[PDB]
Amino acid sequence: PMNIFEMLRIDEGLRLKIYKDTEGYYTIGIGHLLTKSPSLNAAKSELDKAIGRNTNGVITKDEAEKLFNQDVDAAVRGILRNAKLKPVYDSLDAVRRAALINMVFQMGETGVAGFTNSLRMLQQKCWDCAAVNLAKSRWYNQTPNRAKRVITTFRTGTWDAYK
Amino acid sequence: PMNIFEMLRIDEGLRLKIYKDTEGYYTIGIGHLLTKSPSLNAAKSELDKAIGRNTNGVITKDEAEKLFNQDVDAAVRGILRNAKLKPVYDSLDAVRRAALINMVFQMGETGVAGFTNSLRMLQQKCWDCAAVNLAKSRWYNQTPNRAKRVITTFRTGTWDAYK
Amino acid sequence: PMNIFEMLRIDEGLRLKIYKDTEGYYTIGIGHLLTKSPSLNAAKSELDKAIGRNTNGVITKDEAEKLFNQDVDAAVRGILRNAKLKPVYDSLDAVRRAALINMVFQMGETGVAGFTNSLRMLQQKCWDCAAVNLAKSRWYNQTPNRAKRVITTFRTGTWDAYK
Ligand SMILES: [Cl-]
Ligand SMILES: [Cl-]
Ligand SMILES: [Cl-]
Ligand SMILES: [Cl-]
Ligand SMILES: [Mg+2]
Ligand SMILES: [Mg+2]
Ligand SMILES: [Mg+2]
Ligand SMILES: [Mg+2]
Ligand SMILES: [Mg+2]
Ligand SMILES: [Mg+2]
Ligand SMILES: [Zn+2]
Ligand SMILES: [Zn+2]
Ligand SMILES: [Zn+2]
Ligand SMILES: [Zn+2]
């Protein structure tokens, strides 16, 4: 099965039980923030309310997909309120939009809006020209494995780099 | 009001009275050459004949626009006689042609014909690819403020960088 | 007269009599391998069988064109069996396919498949963007005269660089 959830499970990873992030709060699933901070009881309370069952604090893969899919909806909402990202997002097909959401989850919207020239080439359907330009970035140098997969997605509009 | 005259008033500047240029003759308006050289009476004579009124040597903004618009017509005529520039100029819309005329006023037609790769991308309607390539030039490094505005014009075909 | 034979006669050269190549066997025409190796009688035997007349070992220009045209057919067959090259080759017009065959004769299919980004831009009909990218290669630095002609062919789809 290949979709946005599986895409981020590969790029970011899955955590089926509560953990702490890099400075520094309680998290679950694919980067789902629960509370800030530092009592585990408050985070365990936020968990049960969010899923709608008994847990302390362990979930399933289907439950984690439910949390992640709500984050994507909130992310899409964010992108649509941003004048710098809305025209790109609008012009793209569903799979190329997943590559743009993947980037937003990694660096935030201010970071993604920084990819102006490449985002504009994508808008013009210059897939290959944008692929070449995206690979000449600091993002590509620092996380090349993730960046190569995201670039293939923007280039093809298929899930090929994740299969 | 936004047009080619206002565009060059911003990039090059307006002189409502006679002056001397960088080596070295009598000039008025947006770089309008009067005579070479060095008597101010000959230049003042050329002025009155060109406008069709009394002046020694001071003009209005509307009079300066008349002189400038004649230079653009002569510039367009020059571009059309050039095999290297005519195909680009022909393919462009009115606002993108103003960006190309702006470049010709800054560096001359031999200088602009030197932008071969970028001019060809413009011909293919590869706006964004040409914007990126134009920014990687010595012209961009030496006059970045003017170059950024001209590049936005080539990219959009709107007057946005001048409003 | 301008076609693929004349194109390679310019880029690689014509040999109307048997010779030895750079390590190291008997060759004729535009790089046509006869046998490996090292008896000239075996090569002279292979020659007569291939052309269908008396020779030891000297041919005409029309006979050399016959040998070369068989190599192009074998080259096209090779490209079509390659998943990395078949989609590009299919999308191109006859003259742009001749530029791609020229590259295959110079560096082989593994070498040409290495031009991924540029081949993809050609597929998208981004002629000018691919021309710029192809010129930024080691191939261009090592053989610029040949590379410039091949790049003009990919850019225009005309024989202009060879006329
Ligand atoms: Cl492209
Ligand atoms: Cl573009
Ligand atoms: Cl192009
Ligand atoms: Cl490009
Ligand atoms: Mg989506
Ligand atoms: Mg990585
Ligand atoms: Mg105009
Ligand atoms: Mg400046
Ligand atoms: Mg052919
Ligand atoms: Mg050479
Ligand atoms: Zn392109
Ligand atoms: Zn483009
Ligand atoms: Zn292009
Ligand atoms: Zn491009």
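These residue numbers are counts, starting from 1, taken along the chain as shown.
Recorded method for this deposit: X-ray crystallography, 2.5 Å.
Placed from the backbone N, Cα and C atoms, the Cβ positions cover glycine too.
DSSP classifies C:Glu12 (mutagenesis position) as coil under the three-state reduction. According to Swiss-Prot, the active site, proton donor/acceptor annotation covers C:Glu12 (among others).
The Cβ of C:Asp21 (mutagenesis position) has 11 neighbouring Cβ atoms from other residues within 10 Å, across all protein chains displayed. According to its DSSP assignment, C:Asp21 (mutagenesis position) is coil. Taken from Swiss-Prot, the feature active site, proton donor/acceptor covers C:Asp21 (among others), and the record attributes it to experimental evidence.
Of all Cβ atoms in the protein chains displayed, 13 besides its own lie within 10 Å of the Cβ of C:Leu33 (substrate binding site). Marked as substrate binding site by Swiss-Prot: C:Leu33, C:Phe105, C:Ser118, C:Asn133.
Here Swiss-Prot notes a mutagenesis experiment, C:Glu12 to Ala, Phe, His, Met or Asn (Swiss-Prot position 11), with the remark: Complete loss of enzymatic activity. Its Cβ placed at the centre, C:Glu12 (mutagenesis position) has 16 other Cβ atoms within 10 Å.
Swiss-Prot lists C:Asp21 to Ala, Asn, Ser or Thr (Swiss-Prot position 20) among its mutagenesis entries, and the accompanying note reads: Complete loss of enzymatic activity.
Applying an 8 A CB threshold to same-chain residues 6+ apart, the list for C:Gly31 (mutagenesis position) reads C:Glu12, C:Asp21, C:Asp71, C:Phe105. As a published mutagenesis entry, C:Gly31 to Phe (Swiss-Prot position 30) appears in Swiss-Prot alongside the note: Almost complete loss of enzymatic activity. The enzyme is destabilized by 1.5 kcal/mol.
Remark: C:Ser118 (mutagenesis position) has C:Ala130, C:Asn133, C:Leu134, C:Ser137 as non-local neighbours, by Cβ distance under 8 Å and separation of at least 6 in sequence. Under the heading of mutagenesis, Swiss-Prot lists C:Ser118 to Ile (Swiss-Prot position 117) and annotates it as follows: 500-fold decrease in enzymatic activity.
Among the mutagenesis entries in Swiss-Prot is C:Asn133 to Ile (Swiss-Prot position 132), noted as: 5-fold decrease in enzymatic activity. There are 22 other Cβ atoms within 10 Å of the Cβ belonging to C:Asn133 (mutagenesis position).
Largest Cα-Cα distance over the residues recorded as binding substrate, namely C:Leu33, C:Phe105, C:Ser118, C:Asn133, equals 33 Å.
A simple way to gauge crowding: the CB of C:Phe105 (substrate binding site) has 19 other CB atoms within 10 angstroms, across all the protein chains here. Note: C:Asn133, taken in sequence order from the recorded positions C:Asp21, C:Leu33, C:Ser118, C:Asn133, have a C-beta within a distance under 8 Å of a chain A C-beta.
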